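Participant: Got a structure for you, questions after.
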2 protein chains.
Amino acid sequence: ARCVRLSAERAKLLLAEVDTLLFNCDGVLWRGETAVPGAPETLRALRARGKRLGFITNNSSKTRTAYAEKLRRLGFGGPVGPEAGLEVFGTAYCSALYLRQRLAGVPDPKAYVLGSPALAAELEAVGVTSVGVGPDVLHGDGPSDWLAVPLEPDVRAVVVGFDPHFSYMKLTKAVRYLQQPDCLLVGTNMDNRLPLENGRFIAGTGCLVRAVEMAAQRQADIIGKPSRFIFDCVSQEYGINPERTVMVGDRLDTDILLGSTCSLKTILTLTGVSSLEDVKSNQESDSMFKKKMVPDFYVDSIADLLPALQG
Amino acid sequence: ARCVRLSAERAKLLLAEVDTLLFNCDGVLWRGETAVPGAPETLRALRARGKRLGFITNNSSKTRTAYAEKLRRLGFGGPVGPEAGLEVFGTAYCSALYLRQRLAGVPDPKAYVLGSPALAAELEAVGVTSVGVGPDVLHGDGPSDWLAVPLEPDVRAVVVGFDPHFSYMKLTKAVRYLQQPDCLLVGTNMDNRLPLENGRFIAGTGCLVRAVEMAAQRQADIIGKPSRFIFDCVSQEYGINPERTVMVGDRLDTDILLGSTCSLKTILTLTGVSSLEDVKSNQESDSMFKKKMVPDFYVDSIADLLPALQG
Ligand SMILES: O=C(Nc1ccccc1C(=O)O)c1ccc(Oc2ccc(C(=O)Nc3ccccc3C(=O)O)cc2)cc1
Ligand SMILES: O=C(Nc1ccccc1C(=O)O)c1ccc(Oc2ccc(C(=O)Nc3ccccc3C(=O)O)cc2)cc1
Ligand SMILES: O=C(Nc1ccccc1C(=O)O)c1ccc(Oc2ccc(C(=O)Nc3ccccc3C(=O)O)cc2)cc1
Ligand SMILES: O=C(Nc1ccccc1C(=O)O)c1ccc(Oc2ccc(C(=O)Nc3ccccc3C(=O)O)cc2)cc1
Ligand SMILES: [K+]
């Protein structure tokens, strides 16, 4: 955990020692719809050497198939056909898995999803009916009118994911549903800001999840990184061996901390949000938790692996 | 800080040593439009005894003048006419004063207010123009469209107050405005829940302010209780003497903590949010901050002061 630059020799040693590599799609492989220069060639070379490539993302907007299509379109060489989805693990699919297990044996389970269409679709495939996907503008002169709005009959969970239609009405409805102790609170991810191309960014799902949490005085179960649950899903379907697996990430609090908590080796790409200066601040601090989110190796871009892989 | 019940004897002695009593309007004096039973008579008796009564509230929805009208309407016996407003101190008015200080020397001052009409009105009286009050529904299929929406040219502050129209578009616009370093971030209050009559509650301004804070990675300046600023505003016009002043409140984290930090004596009314068990948790805990939010006296309702006052 010394944030060593992964030079070609160091990279060759690490690559020989690891037969699986896990990546964060946003900020490592690609930004916006534009690939990080050289990243596609790097991942294709890694597949050529026989290394298993897996993808972990905190984005609830896209399904497994959609993310796989993006990776193939941009030349990261995923398997073609339906099998592609198996390679990518995202908060939407993992949220569906969490609700499948937790609400197992519940008849015709339904949930209030303050989230994207893909999240609702993944839940539907799991069998969880979804309500609340879409706009919910506020109507009423005062609080009583807002609290009077009708609610769906059987809602056993609230899923907070990226919802551009998020409103105070949705927050009030979420609180009302969550007043029942049985009702679960699920947060897709806890990212404060999410990066976009050209150094632009938009507010992160975490802002919504913290708003709902505070309003209901409940602590949500966060499916996404850095929670061990997303790693457990990957481990259930990939059979990950922590000693022989690497996590490539751009965000210290989510990706790198996932690696540290789950005993995976960590590579930090500076293409994305986090910076070497942030690592230095965490290193200097005496807090052990801050020390956890310190990467084993750092690369300017994933493309810096190409010299070793082009061997 | 032993949370002793305010018996009639204790009340008479305490009233003898204190010549000013400050109250929280919501949850102590009244809930909704329904007054706490006997409270109007208590405050009227305090006026008759000569005790100076002042009001501090975290609600940005209501103007100073409107709160005064509520006080006379419900029989709490404030001075009639314009001077009524002098008695009430609220987050809207205090926020306007804060912006008067910070935006002093600014031509045509403007702010993006995620808030009520009353908040904008108080700002307007101070001279600060308001933008964004009202619905701003999100339209557009993706992030680029949302960030392309035009913004007003001159915004030197963003004020996050209770906004029933809060939406992701308003959060994005607030983030964009706060990206300029000069732009200030002001939060009217930081309450997670606000109480309503009938034991129901809705989400608080604090949830919205925390969402904006996280999205902008900025620390908002919180005007409302327990911030020292609201007490300074009260003291500017009242000349508060801590030895002779009491704070009557229903919420430990806001009212009682203001009393402790500003060295005012504290009475807890159980009519509102906080409960004796919460006080017990703070007393038992070894955290010093929890010990700060422990009331000196506790009264079931302010009406239990009437026996001492009817003397
Ligand atoms: O919810 C969306 N749509 C709809 C909802 C209801 C009805 C119709 C639609 C309709 O698109 O017709 C939606 C969701 C997302 C949208 O863009 C985004 C694309 C990508 C991301 C993203 O990088 N996400 C993250 C990445 C890293 C870490 C966290 C996140 C996160 O999202 O928390 C975000 C938004 C557009 C429409
Ligand atoms: O989130 C809160 N609770 C919970 C969340 C999950 C589960 C349980 C609870 C549970 O309280 O059982 C929360 C707690 C307390 C809250 O009041 C507050 C009151 C005042 C302030 C405040 O002025 N703070 C600041 C002061 C000055 C400058 C900046 C700030 C700032 O906060 O930035 C904060 C919270 C609210 C929610
Ligand atoms: O009690 C209230 N507050 C608080 C009390 C204690 C602690 C915290 C808060 C706290 O708000 O954080 C309260 C009272 C009344 C409330 O109804 C409201 C209803 C409507 C609006 C509002 O913007 N309305 C409009 C805005 C734009 C355009 C039109 C309108 C309209 O009403 O036509 C605000 C508050 C909420 C909380
Ligand atoms: O608040 C954040 N920022 C700032 C705000 C103001 C000023 C400066 C900063 C500034 O980062 O300089 C913030 C930082 C990092 C954030 O990622 C996080 C991701 C996840 C969690 C988290 O609890 N993850 C959970 C996982 C499992 C179980 C429970 C939780 C839970 O959240 O309950 C915290 C931070 C977010 C905001
Ligand atoms: K960077």
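Heads up, chain A uses Swiss-Prot numbers, so what you see runs 11-321.
Method of determination (from the header): X-ray crystallography, 3.2 Å.
Just so it is clear, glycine is given a Cβ too, placed from its N, Cα and C backbone atoms.
So Swiss-Prot lists these for the protein:
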- A:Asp36: active site, proton donor (ACT_SITE)
- A:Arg41 to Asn: Slightly increases phosphatase activity with p-nitrophenylphosphate; when associated with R-44 and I-45 (MUTAGEN)
- A:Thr67 to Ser: Strongly reduces phosphatase activity; when associated with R-71; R-72 and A-73. Abolishes phosphatase activity; when associated with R-72 and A-73 (MUTAGEN)
- A:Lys72 to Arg: Mildly reduces phosphatase activity; when associated with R-71 and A-73. Strongly reduces phosphatase activity; when associated with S-67; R-71 and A-73. Abolishes phosphatase activity; when associated with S-67 and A-73 (MUTAGEN)
- A:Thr73 to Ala: Abolishes phosphatase activity. Abolishes phosphatase activity; when associated with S-67 and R-72. Strongly reduces phosphatase activity; when associated with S-67; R-71 and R-72. Mildly reduces phosphatase activity; when associated with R-71 and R-72 (MUTAGEN)
- A:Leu204 to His: Strongly increases activity with pyridoxal phosphate (MUTAGEN)
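Give me the local environment of each listed feature.
Facilitator: Taking Cβ-Cβ distances under 8 Å and a sequence gap of 6 or more within the same chain, the neighbours of A:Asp36 (active site, proton donor) are A:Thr67, A:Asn68, A:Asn69, A:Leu204, A:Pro205, A:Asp260, A:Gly282.
Reduced to three states, the DSSP call for A:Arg41 (mutagenesis position) is strand.
A:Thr67 (mutagenesis position) counts 25 other C-beta atoms within 10 Å of its own C-beta, drawing on all protein chains shown.
The 10 Å shell around the Cβ of A:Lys72 (mutagenesis position) contains 22 further Cβ atoms across the protein chains shown.
Under 8 Å, Cβ to Cβ, and six or more positions away along its own chain, A:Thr73 (mutagenesis position) finds A:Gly95, A:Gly100, A:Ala102, A:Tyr103, A:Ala128, A:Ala131, A:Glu132. A:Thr73 (mutagenesis position) falls within neither a helix nor a strand when secondary structure is assigned with DSSP, and so counts as coil.
The Cβ of A:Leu204 (mutagenesis position) has 22 other Cβ atoms within 10 Å, all protein chains considered.
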Participant: Using a Cβ cut-off under 8 Å and a sequence separation of 6 or more, which residues in the same chain sit near A:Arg41 (mutagenesis position)?
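Facilitator: Counting only residues 6 or more apart in sequence, the Cβ neighbours of A:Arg41 (mutagenesis position) under 8 Å are A:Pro205, A:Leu206, A:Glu207, A:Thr281, A:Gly282.
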